[PDB]
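Below: one structure, written as C-alpha cells.
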Amino acid sequence: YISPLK
Amino acid sequence: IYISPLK
Amino acid sequence: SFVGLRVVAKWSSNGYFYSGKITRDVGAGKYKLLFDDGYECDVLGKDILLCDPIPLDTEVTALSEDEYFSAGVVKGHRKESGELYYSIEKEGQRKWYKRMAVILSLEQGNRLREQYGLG
Amino acid sequence: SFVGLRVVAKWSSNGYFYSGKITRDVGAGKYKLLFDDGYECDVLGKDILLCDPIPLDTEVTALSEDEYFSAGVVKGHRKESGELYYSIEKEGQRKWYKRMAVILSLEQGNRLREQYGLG
C-alpha cells in the first residue's frame, strides 16, 4: 500500500 | 531515575 | 480498561494517525498499540483517538495499494463480514476505501482530539 | 539477522536516542526494539544506531539524579559484573554514568548515522 514514509 | 527529557 | 478498543493513533515518526487496537496499559501514560498494518508501538494516551468509526463529515487522508494518497471528507460507512469500509468524497466524486486505507494527517487528528482523545 | 544486538535508537516522540536491544526483524525496514526502560516500538533502521558501546569521543547527553542534563564527551568505558559504565567529560572534569544515564540528542544521534545507522 501507498503511505507517508514509515 | 534521572532528571531527563520528557518521555 | 481500554484493552481491546479500536482506536486511531499517532505514529510519532510522521505525525499521521492510523487505525489499530489497544492491547495493553503499559503505564507512563502509554498503551501498547497493535496497528492494523501489523506494527506495534507504546503510544501516549494524548496521541490516541478513541473513535470507531471515524465520524461522518470528518476530513481525512486516503491510501491505496496502487496509487498515491490525498485528502477528502467521510460520507459513508459499511460493514461486511465484520470489516469496516469508508466512503470518501474528493472534489465532488466519491469512492470507497478499506479501514487501513484511511488515516489522519496531524492537522486532521488534532481536530478530533477534544472529543475523542485519551488525553 | 540483528536480533539480540544492543543498539541506541531514536524515540520519535521527543527526538532523543536511548539504549536498547533489537528483538525481531519485522520487515518494511523496521525492527522491534526493547528499550532499556521497558518500552517497545517498531523502529526504522535509519533511526537505529548499531553501536555498543557508544564510541569514545562521541558527544552525548548525560543524565543525573541530582543535576539537570547536558552534553558531554565520552572518554572512557568500564565493564563491571556485566554492566556498562561511561566516563563522560564536561568542561574538564570526568564522571561515571550507567548505561541508562547516557542518551543522545537528536543531532548527536544524527551525527553517528552515516557510520552506525541501519539505514
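Note that chain D carries Swiss-Prot numbering, so the residues on display, from first to last, are 1485-1603.
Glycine is no exception: its Cβ is also placed from the backbone N, Cα and C atoms.
D:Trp1495 (mutagenesis position) has a Cβ environment of 22 other Cβ atoms inside 10 Å. Following the DSSP three-state reduction, the secondary structure of D:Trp1495 (mutagenesis position) is strand. Under its mutagenesis entries, Swiss-Prot includes D:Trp1495 to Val with the note: Reduces recruitment to double strand breaks.
Recorded in Swiss-Prot as a mutagenesis result, D:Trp1495 to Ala or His carries the remark: Loss of interaction with histone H4 that has been dimethylated at 'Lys-20' (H4K20me2). Abolishes recruitment to double strand breaks. Loss of interaction with histone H4 that has been dimethylated at 'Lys-20' (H4K20me2). Abolishes recruitment to double strand breaks; when associated with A-1521.
Experimental mutagenesis at this site is recorded by Swiss-Prot as D:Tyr1523 to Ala, annotated: Increases affinity for histone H4 that has been dimethylated at 'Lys-20'. No effect on recruitment to double strand breaks. In this chain, none of the residues that are 6 or more apart from D:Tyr1523 (mutagenesis position) has a CB less than 8 Å from its CB.
According to DSSP, D:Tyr1523 (mutagenesis position) sits in a coil region rather than a helix or strand. Quoted from Swiss-Prot, the note on mutagenesis experiment D:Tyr1523 to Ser is: Decreases affinity for histone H4 that has been dimethylated at 'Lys-20'.
Counting only same-chain residues six or more apart in sequence, the Cβ atoms lying under 8 angstroms from the Cβ of D:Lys1563 (mutagenesis position) belong to D:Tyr1569. Reduced to three states, the DSSP call for D:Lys1563 (mutagenesis position) is strand. The note that Swiss-Prot attaches to the published mutagenesis D:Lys1563 to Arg is: Does not affect monoubiquitination by MSL2.
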